[PDB]
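Enquirer: Got a structure here, written out as structure tokens. Questions coming.
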There are 6 protein chains.
Amino acid sequence: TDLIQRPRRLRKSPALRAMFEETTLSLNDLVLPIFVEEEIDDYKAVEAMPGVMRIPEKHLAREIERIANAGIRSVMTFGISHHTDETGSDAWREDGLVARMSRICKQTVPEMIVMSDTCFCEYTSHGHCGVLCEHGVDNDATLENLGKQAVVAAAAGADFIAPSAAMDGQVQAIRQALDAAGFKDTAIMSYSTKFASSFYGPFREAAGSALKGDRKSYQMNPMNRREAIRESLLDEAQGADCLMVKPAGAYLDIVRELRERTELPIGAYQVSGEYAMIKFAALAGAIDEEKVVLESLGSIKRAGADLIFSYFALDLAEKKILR
Amino acid sequence: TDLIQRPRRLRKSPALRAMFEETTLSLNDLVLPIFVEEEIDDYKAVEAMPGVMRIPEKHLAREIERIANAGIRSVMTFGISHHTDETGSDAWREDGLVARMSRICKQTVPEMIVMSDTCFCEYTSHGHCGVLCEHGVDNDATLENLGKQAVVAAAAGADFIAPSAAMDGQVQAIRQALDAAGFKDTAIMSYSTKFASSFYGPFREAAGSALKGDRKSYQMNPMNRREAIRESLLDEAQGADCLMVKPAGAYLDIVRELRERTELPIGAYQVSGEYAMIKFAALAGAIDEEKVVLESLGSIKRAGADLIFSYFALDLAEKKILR
Amino acid sequence: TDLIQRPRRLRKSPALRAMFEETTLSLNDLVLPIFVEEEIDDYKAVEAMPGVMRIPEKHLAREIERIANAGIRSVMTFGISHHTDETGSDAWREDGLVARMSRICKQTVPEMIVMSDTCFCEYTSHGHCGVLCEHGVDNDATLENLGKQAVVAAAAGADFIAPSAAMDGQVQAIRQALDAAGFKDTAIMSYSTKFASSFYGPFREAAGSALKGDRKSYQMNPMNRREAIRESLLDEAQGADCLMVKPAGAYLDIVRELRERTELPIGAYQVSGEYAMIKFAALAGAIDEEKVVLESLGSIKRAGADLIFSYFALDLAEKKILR
Amino acid sequence: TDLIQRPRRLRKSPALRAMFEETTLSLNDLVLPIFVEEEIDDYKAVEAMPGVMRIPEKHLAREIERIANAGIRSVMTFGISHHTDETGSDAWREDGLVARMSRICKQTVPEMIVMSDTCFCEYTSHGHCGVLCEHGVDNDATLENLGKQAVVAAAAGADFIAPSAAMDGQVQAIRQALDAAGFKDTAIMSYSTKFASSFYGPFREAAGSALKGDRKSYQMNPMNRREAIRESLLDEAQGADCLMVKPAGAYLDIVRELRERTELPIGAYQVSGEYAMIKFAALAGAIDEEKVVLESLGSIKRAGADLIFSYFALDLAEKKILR
Amino acid sequence: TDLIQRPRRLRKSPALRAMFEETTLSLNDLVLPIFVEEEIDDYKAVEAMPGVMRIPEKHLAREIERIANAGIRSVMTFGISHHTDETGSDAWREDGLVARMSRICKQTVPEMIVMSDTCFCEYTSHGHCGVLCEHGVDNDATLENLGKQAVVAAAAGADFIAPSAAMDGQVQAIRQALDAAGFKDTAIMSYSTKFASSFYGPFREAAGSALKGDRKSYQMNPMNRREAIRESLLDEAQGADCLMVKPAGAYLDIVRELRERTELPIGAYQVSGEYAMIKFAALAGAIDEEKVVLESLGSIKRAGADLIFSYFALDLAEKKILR
Amino acid sequence: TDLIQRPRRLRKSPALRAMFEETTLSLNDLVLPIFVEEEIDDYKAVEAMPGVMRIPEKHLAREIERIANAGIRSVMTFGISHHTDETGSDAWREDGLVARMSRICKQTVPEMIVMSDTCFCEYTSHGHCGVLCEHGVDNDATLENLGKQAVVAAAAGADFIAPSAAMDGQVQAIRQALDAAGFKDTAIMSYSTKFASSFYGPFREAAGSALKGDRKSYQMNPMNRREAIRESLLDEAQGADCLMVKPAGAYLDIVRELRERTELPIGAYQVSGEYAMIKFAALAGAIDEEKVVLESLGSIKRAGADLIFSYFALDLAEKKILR
Ligand SMILES: *[C@H](CCCCCC(=O)O)CCC(=O)O
Ligand SMILES: *[C@H](CCCCCC(=O)O)CCC(=O)O
Ligand SMILES: *[C@H](CCCCCC(=O)O)CCC(=O)O
Ligand SMILES: *[C@H](CCCCCC(=O)O)CCC(=O)O
Ligand SMILES: *[C@H](CCCCCC(=O)O)CCC(=O)O
Ligand SMILES: *[C@H](CCCCCC(=O)O)CCC(=O)O
Ligand SMILES: [Mg+2]
Ligand SMILES: [Mg+2]
Ligand SMILES: [Mg+2]
Ligand SMILES: [Mg+2]
Ligand SMILES: [Mg+2]
Ligand SMILES: [Mg+2]
Ligand SMILES: [Zn+2]
Ligand SMILES: [Zn+2]
Ligand SMILES: [Zn+2]
Ligand SMILES: [Zn+2]
Ligand SMILES: [Zn+2]
Ligand SMILES: [Zn+2]
């Protein structure tokens, strides 16, 4: 044939595939979500998430030095509560689990970037992401409490307040409460586009949320691409330092669309259900885990994300697979 | 709080979420890939692809009829050969397996659109997608061969010749070859953007391809978003009736970018490893299969895919999940 | 002050600046240009290019091995001839210097991607980039010549034929010439947008080009941004596997504009005068070389360059500044 | 050959290269940054910047007539202080060096356009661009003082207040302070995109800033193209009359990107390190200075800049190289 | 009033308006159209074009030298024939007027770029731009003719063949004709978008064209903006080195639209009637000629014109209004 | 030739040129600017504007019935004053000339659309467009008076208040004053992009402005295309019902650019100098007036304007040339 065009020319060797590799993933792209249970003495393995386990609070300090030492520069704290009420009030206690989780990390490793998952689904009796009613999760009652929380997390050392509630106006809510209290420099990692997703399967088992029902009156419809972009652009207008798409894996078209519609940094969360799907298929021997893990993360980065939340971060770090 | 904008108003109930749902998935969207093994007696199920079976050519007509009753409009044919040589010429025999899968399918169900997987990886002794040489798979030697195959497939009744050899110029070669042979009406479903992906883990086992090494000198690098697009657009310029992104699951960005760069129909292949990841996590209790299968497939649709090749298609069809 | 937006939040620490850094430079990005002088005995260092040396063909294999050990993937070959005639035919000899630099390089290190600088300025008696006539450098006489050269280079093992004669139609002529000679697999790295720039000051000395006057009737005007783009796009239409902007340093706008006008890989050449400016100011104590070299190269990358031809590549490599 | 397209057609002669020159640089594009030291009797040559020297205040008046007479229509005043405190308070003194520098210029040459570099790095004990703390340079404490300064500079005759601090909200800060005090017509030349650059080498030697450390908690990361555009678009929203990219030379992709994202005029600063790199390479004989200077300035203009700050402005003016 | 934005700040003085002026006009931008009448003795001034004169071929070399001394780089040649037949073959004679105007010009001033007006309206007995038939001006009969003319012009020394017959396919025909004749280096300045405009009022008198009726079956309708663009883009596809909009004055929209639809140079012709309107109103005291001429020409430049054909060029040049 | 493309096909006949005419001009596009002198008994012909004359106020009523009867549906009133003070205060008198001019028109022809040129250049001693100072025309002092005027014009029946002062914030100024006084429905025809143009020659003679100097500290630079768009987009933000480009003729690139940047209606003013240039060239016999007038107006409409101010409107109307 007479093809002047031969794409295959640059795939002839490993050296050549390397010179022309358009995307590259490194360790500075990963944020390690960490699970921390108060009032427990020994490590609890999560079943649905092969290799992940709850860090007993009394060990938080040791592990976050371990995390820090393998090179992970950021963490997203999730707490498993033992003091859950109707409003989820522990979460905005001067020394609630939320605050302690932050304080212990920044104390133990000063330069470590601490993001605090700011919500109520793990601290509420009902397990919904906020204040519940004769109508459902009340949006504005939840914003007042998201603000109350933000300030104690900020106050306890988190570099980022990550509103995880999917409440309208949560970012603006949190910006003002943080400012008013003298926390003008504390940033917001907005879970801006957070879907009511079936990929969160393993997560209520991992961080013990006590909700039996669903979050579809606040977390958005997986199928709504226009609305997902709109969700994120509203948080930009409310001052978010960073936007986010969760889940990430089945929403890379969403991450790309958004990367072209804002100059802001974009995070993508590779959720428990994605980790679970990788882990359980490698066990059955169906796929090569390291291969599928690097390709998975790389696809996220290719779609446009600046930071990726992944539960594989530490192990990729330590086995020194990502430098 | 004075939020004028409140995304949650349209999420209040199931009726409102349905009124406003942006993307809807149907069975008209699904193409079912089928594996037929010649010269065997009973169905041989695939290990890494739980619930998937290798059909014995002797039941293929019983089967095409069952798929047809299910509501399914299209199938993609993949053959497991017993007559594998160095060039894989069972593929281009007037009566090779390839030609027999189409004629059986087309003969049993004349309404069925049969898409013929056009390659050599399952028919060569060495497992590569074509002619091997002292330097690698020869592009142009394989092109002449793909042509011979396409014409035997057309003549056997296949409505779509789908080149999966990831060879440069394949659409052009197949297009000429088909016109020259009086099949100017036979369409081409190009696997235009075909990545050298690790999500094909369970396919060497499912398809029975002999290959030991890698397909990186022809199948393209996962990280190259710009190249991905170039690949498909070169195929549009070559006359492909339909373009395709494969794998699809971790390439939703690619799907969306390409939807915006062409007016042509786009197919998306939810590959074997994707099928396996959902099965095993489901088996291991970590996720709700129905909810993940539906969400994964609809995501592919939301990103711009016109047609989605899925192994869950019959099951979704018969259980009447998608109409 | 009530600033909702505060860019500084993500600049507070080294850890945050790294999390959020948009562009990262690596050694995979660098191509090392090498000068080999035939018929000489010891290395002859270049005066205007402090630390750069003319390699004696008799050590080229010792050297390609050293570069190779450094981590370097690619080199661009420039030859200093002793056999210079009016058409510069040492360039198109089956055994000319051009063909010997490739074969030595390719023979010593078969993994090395050797890019062959394809021109006549270092091989003609008069120093021009081709055939001279009663009116100037003849475009089409030089095209036939570039073709002969490309084929001897391919046959010597060069993986890339890089036409630097700034002649109209060169990619097409070289592409045909290479296909006709059974090198349909040999790629073309076109110096597509090649400016008649004063940053090449130290190159007549480094390369030993005989030219006394100017190269303005073929190399293009620095001020023409629209022409710059036209130049490269004409080369994409002619089949170049890769495009290039040269010089790169003072043409970062050109790099960005072109990144937005093509999906093809783009190279950027940090020319001799750029190398010299950084050396001498560094020597004269005015700047920190490491910090300026790294920032200059990353800037090239930030603007859209896929590959950057730099004389600092080995030094950056061995001192292990870039991995 | 059969090329209908021959770009070379318009490069046949100097007359032709001229008719078709797309960009043109003149003297009205240059702003001359001038150095003025109080309490000194004789001119101080800067070492790192060959040909530049501090103007003793007692001579300011003579030189600015000289500047004005060669045709330079604008100046950017930089002061070398002898009264540096912790807050850098001299800079907002009714008759600080800042005010005197302006007053003396507008008095001496009424129609001369005076821009006043508004910052504190030259007037502070520590040499940081503002009010320093137990946390670092305090952003809002610095804005109150940037405003205080602006008003005395305005009051003393500067046509432009050029905030050089890289403090968030500095432009809005300065707009209000200027308005409130009756300086509604005094314009702001915002250093909107000002990187923490290694090209500023020679500058702490030239304007005596007493900082030992770096400005990376406020001046932005050289590698962040999206953020650089964002920085500039915020100052547009805050009322800046003019935007700016500093440094300019290795950031022409940035100047271009920005020229396409706003209708505002854009300045580009060719910093001390760029001047130094040109000057020291010409001395070593590596490049032709006039050639590299005009091409350097021309590239800046080509990228999209309306005004260029260059230390070569006066000498190009006088040697009558730019009219 | 609290206007943050105040456009007037940069209009306060002549110095500021000059600093910020977006478009600057020069003599390098001007092409001077010249009318040479063969077989006559003294200059014959044109009535409707006050100050414009028909040059007697016997002084053309005295004149080309005067224009040349003025600073003028280019001229467009228009001939007033005494040998007018039905096909206008004095135009394609080895020694016709057309060929003599170029050779005289090129012989007297070899630096001069001579653009040859390529048509038949001044050479045919009936005044039409080509061959007349029982149905109108024959497109293809005129194409063969334009070809013969272009080759005699090239051979006479003209650097630009400018087809003004408004015939379909003219660039292609002239391009082939010129290449075939070994003038692959002769450029083409196409009057690409040439309107059937009433601003040519004074040209039948100035050029001495015999036509009585209209040129609407070939010259295009003034109101068709979309067609205007199609016209020029078809000429870019045909290889024109330069495109043109004519008339220019009342087509500034066309100029801007086309600048945005091509990267090619664009010429703009300020036609005779435009020249006349400015003269007579000036004579009748209604306007200041210098100020209207300068503003009109700069407007053409602001709209995107690279080159402007103006009858005021020598006058502006000698009086030294534009340098 | 083999051109599949023949643009000439649709220009074969007058019927065909008509079916395919892209733009069309009718009478509903014209606004007739009318001149009205108070305290005079007989009509005053303007010299610089052949055919235009001042309407003595005592006849306004008769002529506006005449205007109305030929079909002109809108007028722009300009007054020649006999009571000119320093602030131009007559213009905001309950019964100033401004008010009377409006009142008399709406009284005499109710459905006639009356636009009131809102400025002070005809009512001031100095003739500048507002309040003059030790600094020049004071911007905000003028806005207070533009508002005062607006309300009496509104109050006296004008459908449009057309701020002609080129004062920053004039549209917002006028919106509020009109609202506050209960004139929420009175529209603003903003002279949004009004250049300091040399085409206004005949106008100070036509409406007796007593200014000797120029308006370049407020009317914008003819050469600033970016700024012209910016000027107009600010008036959109301030509530203008309609935008405008004046002059129109040499600024059609500006009208086009703007038509693509807003959804608002756009007016274009064919100024006195344009009329003058048409009129005086037709007298000399250089052009056909009706031809050049219709092509002139048509070009304006083609560039994108919705309404055109033309002094030829009445005569085109009456001679029934435009229906
Ligand atoms: C949201 C929990 C935060 C995101 C965790 C993502 C993951 O699955 O790893 C609500 C989750 C729920 O349905 O309980
Ligand atoms: C390509 C075979 C078609 C795609 C795989 C279908 C799937 O469900 O995985 C090459 C497969 C290979 O690498 O052998
Ligand atoms: C082109 C030679 C290749 C580019 C120069 C490489 C460098 O580092 O300067 C012509 C050079 C010349 O003008 O002789
Ligand atoms: C910013 C100083 C103003 C810009 C001067 C640019 C130049 O280098 O000429 C801080 C510079 C520092 O690091 O001291
Ligand atoms: C075209 C002649 C070239 C354009 C006119 C130049 C001018 O200044 O008017 C045809 C002219 C005609 O209609 O005869
Ligand atoms: C602005 C007067 C209103 C526009 C009239 C346009 C025309 O010329 O017909 C100031 C004009 C001046 O310079 O006096
Ligand atoms: Mg939201
Ligand atoms: Mg392909
Ligand atoms: Mg070229
Ligand atoms: Mg800023
Ligand atoms: Mg045409
Ligand atoms: Mg305005
Ligand atoms: Zn929650
Ligand atoms: Zn295959
Ligand atoms: Zn060369
Ligand atoms: Zn500073
Ligand atoms: Zn003609
Ligand atoms: Zn006025």
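We're sticking with Swiss-Prot numbering for chain D, so the shown stretch reads 2-324, in order.
Just so you know, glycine gets a Cβ as well, placed from its N, Cα and C.
This is the feature table in Swiss-Prot:
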- D:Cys120, D:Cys122, D:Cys130: Zn(2+) binding site (BINDING)
- D:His127 to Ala: No significant effect on activity; when associated with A-129 (MUTAGEN)
- D:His129 to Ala: No significant effect on activity; when associated with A-127 (MUTAGEN)
- D:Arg205, D:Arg216: 5-aminolevulinate 1 binding site (BINDING)
- D:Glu232: Mg(2+) binding site (BINDING)
- D:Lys247: active site, schiff-base intermediate with substrate (ACT_SITE)
Enquirer: What count of other C-beta atoms do you get within 10 angstroms of the C-beta of D:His127 (mutagenesis position), across all chains shown?
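Expert: The answer is 19.
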Enquirer: What whole-number Å value do you get for the CA-CA distance of D:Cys122 (Zn(2+) binding site) and D:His129 (mutagenesis position)?
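Expert: Answer for this pair: 5 Å between alpha carbons.
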Enquirer: If we check Cα distances from D:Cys130 (Zn(2+) binding site), which of the recorded positions D:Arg205, D:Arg216, D:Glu232, D:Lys247 wins as closest?
Expert: D:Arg216
Enquirer: Give me the long-range Cβ neighbours of the residue listed as 'Mg(2+) binding site': same chain, 6+ apart, Cβ under 8 Å, in sequence order.
Expert: D:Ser193, D:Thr194, D:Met221
Enquirer: Run through the Cβ atoms and count how many others sit within 10 Å of the one on D:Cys130 (Zn(2+) binding site).
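Expert: Result for D:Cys130 (Zn(2+) binding site): 27 other Cβ atoms within 10 Å.
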Enquirer: Who sits close to D:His129 (mutagenesis position): which same-chain residues at least 6 apart have their Cβ under 8 Å from its Cβ?
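Expert: For D:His129 (mutagenesis position), the qualifying residues are D:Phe121, D:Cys122, D:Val138, D:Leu212, D:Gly214, D:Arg216.
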Enquirer: Report the residues of the chain - excluding D:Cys120, D:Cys122, D:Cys130 - with C-beta within 8 Å of the mean position of the site's C-beta atoms, for the recorded Zn(2+) site, in sequence order.
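Expert: Filtered neighbour residues, in order: D:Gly89, D:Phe121, D:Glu123, D:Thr125, D:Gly128, D:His129, D:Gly131, D:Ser165, D:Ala166, D:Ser210.
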Enquirer: Near D:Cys120 (Zn(2+) binding site), which residues of its own chain have a C-beta under 8 A away, given they sit six or more steps off in sequence?
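Expert: Listed in sequence order, they are D:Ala92, D:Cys130, D:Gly131, D:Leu147, D:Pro164, D:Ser165, D:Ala166.
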Enquirer: Quick one: pull the CA-CA distance for D:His127 (mutagenesis position) versus D:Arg205 (5-aminolevulinate 1 binding site), whole Å only.
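Expert: For D:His127 (mutagenesis position) versus D:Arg205 (5-aminolevulinate 1 binding site), the Cα atoms are 12 Å apart.
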Enquirer: What is the interatomic distance between the Cα atoms of D:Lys247 (active site, schiff-base intermediate with substrate) and D:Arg205 (5-aminolevulinate 1 binding site), given in whole Å?
Expert: 16
Enquirer: Which residue, out of the recorded positions D:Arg205, D:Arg216, D:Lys247, shows the minimum number of other Cβ atoms inside 10 Å of its Cβ in this structure?
Expert: D:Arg205
Enquirer: So which of the binding-site residues D:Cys120, D:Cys130, D:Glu232 sit close to ligand 16, that is, with a CB under 6 Å from an atom of it?
Expert: D:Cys120, D:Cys130
Enquirer: List those recorded positions among D:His127, D:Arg216, D:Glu232, D:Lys247 whose Cβ lies under 8 Å from any Cβ of chain C, in sequence order, or write 'none' if there are none.
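Expert: Correct list, in sequence order: D:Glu232.
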Enquirer: From the recorded positions listed here (D:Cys120, D:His127, D:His129, D:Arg205, D:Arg216, D:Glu232), select those whose CB sits under 6 A from an atom of ligand 10.
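Expert: The qualifying recorded positions are D:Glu232.
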Enquirer: So, in DSSP terms, is D:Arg216 (5-aminolevulinate 1 binding site) helix, strand, or coil?
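Expert: The three-state answer is coil.
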Enquirer: Taking only the recorded positions D:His127, D:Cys130, D:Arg205, D:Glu232, which have a CB closer than 6 angstroms to any atom that belongs to ligand 4?
Expert: D:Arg205
Enquirer: Tell me, how many other CB atoms lie within 10 A of the CB of D:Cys122 (Zn(2+) binding site), whichever protein chain they belong to?
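Expert: Taking every protein chain into account, the count is 25.
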